[PDB]
Amino acid sequence: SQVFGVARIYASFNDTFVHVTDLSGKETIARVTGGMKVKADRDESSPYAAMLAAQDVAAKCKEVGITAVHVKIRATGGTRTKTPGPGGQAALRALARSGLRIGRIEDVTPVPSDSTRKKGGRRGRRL
Amino acid sequence: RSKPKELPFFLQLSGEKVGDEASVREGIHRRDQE
Amino acid sequence: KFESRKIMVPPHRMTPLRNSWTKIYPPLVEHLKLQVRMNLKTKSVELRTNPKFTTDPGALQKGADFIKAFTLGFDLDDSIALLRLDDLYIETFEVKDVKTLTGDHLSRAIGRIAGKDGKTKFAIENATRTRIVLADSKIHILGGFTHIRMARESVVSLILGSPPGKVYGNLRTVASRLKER
Amino acid sequence: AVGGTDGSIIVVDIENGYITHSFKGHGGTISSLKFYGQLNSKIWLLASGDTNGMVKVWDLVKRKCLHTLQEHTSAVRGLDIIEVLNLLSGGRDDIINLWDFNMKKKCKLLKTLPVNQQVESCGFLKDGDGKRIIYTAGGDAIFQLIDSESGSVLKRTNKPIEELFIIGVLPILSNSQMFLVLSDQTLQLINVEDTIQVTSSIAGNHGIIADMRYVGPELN
Amino acid sequence: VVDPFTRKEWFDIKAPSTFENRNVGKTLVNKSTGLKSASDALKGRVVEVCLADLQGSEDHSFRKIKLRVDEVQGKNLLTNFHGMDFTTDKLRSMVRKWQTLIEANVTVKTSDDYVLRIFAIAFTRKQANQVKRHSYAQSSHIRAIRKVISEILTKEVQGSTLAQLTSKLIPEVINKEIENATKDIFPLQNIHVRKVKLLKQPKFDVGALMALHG
RNA sequence: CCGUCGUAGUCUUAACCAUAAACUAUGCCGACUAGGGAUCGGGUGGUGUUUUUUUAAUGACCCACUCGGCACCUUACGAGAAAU
RNA sequence: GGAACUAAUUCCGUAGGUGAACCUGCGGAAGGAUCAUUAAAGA
């Protein structure tokens, strides 16, 4: 029915990436993030910003020749947090209600058959 | 001086009211009562 | 002009949700106007949006989030709150994320979050207006962003092996400085 | 006439805010539309160009789509209806295609012009009499006047060192004045009669100023 | 002062002949210019489409396919097989607690000498009357299962030219012959191919690629 | 009450050192004294179940028993300052 | 400087240290306060 592209949302903490590409991936179409739509460092991840970046992305998305899109949501991953950032579901919620018909969305956070020593040491990191 | 003295299915909340401080920072019923 | 979102249902949380099902699907289909099918054989909930009966495009996305919230082992009332308030989000992390713990060390760690008779776990939610789920190695949080960030720091302070008292201190500190504002 | 992103095109009267008629049209984005009219006439023709090489000459009085010309292999960026009837359609790919138009079914391709530039826009200039030179705007920004009888270019107004493309050309035509909107965000006025000479250059906007330094004796 | 979208030319991607729907998706390139062209860029791209979008039927929600572009002909670029994956969400649900997981794999050749490594996973199921919840096989069990799976997989790969394996995987006959030779060792549930990758393809041969397309 | 850079080190070979709350904070071998349900390994018994093919043979499962394990439960006709 | 005018948690082993009222890395111990849910091959 529509013209399909790929949404692909990387939502870590301290920032959230939204950017749509051609269904193959090789050629992209507009990006914009949460760090872009506010200036305060501390407020780089928050849903409020992602919503704004969802808004910008939706504009250019339909500005070229895309009408619909499948999303591939994703946390940091690797030897890092493994859990979805705040402004990723909020970045998808603001992208869902924008006309761009969605379809089939899986998680793609890189998960290892574990290893490479995590950072932090025996004491560990964030507190 | 003699007279006597005397919701919606979808809730509506402002960005500042909820946990969206960043949205409020860039943010920009009397008739119904009448 | 349809839309189809399909969410898998966990077997452990499958029985309570199916039992309350009769309390579960009516607020969706009736209050939000939506199609809620349920495949028992595939254990998958299917949320479809009808253009004629759906006023808001976002409601279909909201319905999927509500099903997931209950999926994560949260209460039906907590799931209902997600539809009612937008500002409510869920955060999930692995104990192995914050501090690599083996065997009993992990076990005890979990207890420090729960506490005797849930007392340690209940205090954090009340002072942070949130809902927490203590699964296996996964912990889930449900509530406002500003509320969740304070709650995550308190939970992490516990998982780092800090004593419960200290965490009570930080807890009433934060709850005071936020309920004040 | 308005062309939607979806490709559905609706015609709205300028004077009154109502839609005289709505056309479902071809299932593609609409690149451009061209209206044909006489101060007083019983015949009005509207031409719509899709993203793909399809041209539909919708007839307003008839309320029918007369003709389909998928000679083009790419979206038709510019459409010019030549005076009686031949239809000239700018081709995004590189092919600029002549056509024969009629109220009746008969229609045919009179000629095809191969030009080494993208046809951003094209038009028919009365100047030069019987040998009308089609006005062509390209991605390279080299304006081209091309014989009708032969494919050779009588004169090219410029090649510009700056790597810019003219988005579209607004031409008075009766006054023989052509306005070219350049990809460096400047407007050039070119008169229509080997290299076209711009009468004057008007710059709409300066994107960034590296530095401000005064020059010249007058200092204006 | 340029705009990338107003320069590229839209292209059409067509799936292999042995599929429910030939049409797949559209892509952006860059005008076939003298010195660097649109012809070169299109040839090396691949596309991941869930075969349920590619077969329609949903009893196929998981299982993703790699389609690689090899040849092109004016607004019409064809594709062939490049691999198969599962979906991450489906795989996570399958790994239930208190049950043995079993995987096995082999690198093996076909007729039209593509070389591939195919995968296979299965889990010990509970006997429908069993009091004990764990239902774990016995390593000796596991060893035997993998050797038979390995046996069956090598038989299918050598027999299949390349496209035939494709025709073999879609109705999952492999999945069942496994269960069949297996049920004499130990129960088992799920049992899927799970993932197949390509690592050595022969040589272009423009003739063979055209035969697959209809 | 941390953040950054980061030497040794972290890994491996050949050789050293030669001790830890090296902890069940409880020598070794054997023998007697009391109940219960789970589980790991082995074996025996069954016109048990399930797998179909043409019944089997297999296999996985169920019941009873028996050696030897890792543990838990309840208690005493026992012990202890008491937890046990 | 002069002189007018107006305004008014504990611990162990080990190693190192120059913001060392002692701390820090690696590995251990507890002699440190378990709430809640739990048949979903429920073919």
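Numbers in chain C track Swiss-Prot; the residues on display, in order, are 93-273.
Note that Cβ sites are derived from N, Cα and C of the backbone, with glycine treated the same way.
Record features (Swiss-Prot):
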type	residues	note
DOMAIN	C:195-247	domain 'KH'
MUTAGEN	C:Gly203 to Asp	Temperature-sensitive
MUTAGEN	C:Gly235 to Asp	Accumulation of aberrant 22S and 23S rRNA intermediates
So of C:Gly203, C:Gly235, which of the mutagenesis positions has the fewest other Cβ atoms within 10 Å around its own Cβ?
C:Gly203
Conformational class of C:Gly235 (mutagenesis position) under the three-state DSSP mapping
strand
At the level of the C-alpha atoms, what whole-angstrom distance separates C:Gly203 (mutagenesis position) and C:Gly235 (mutagenesis position)?
22
What three-state class does DSSP give C:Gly203 (mutagenesis position)?
helix
In the domain 'KH' (C:195-247), how many residues does DSSP call helix, how many strand, and how many coil?
33 helix, 11 strand, 9 coil
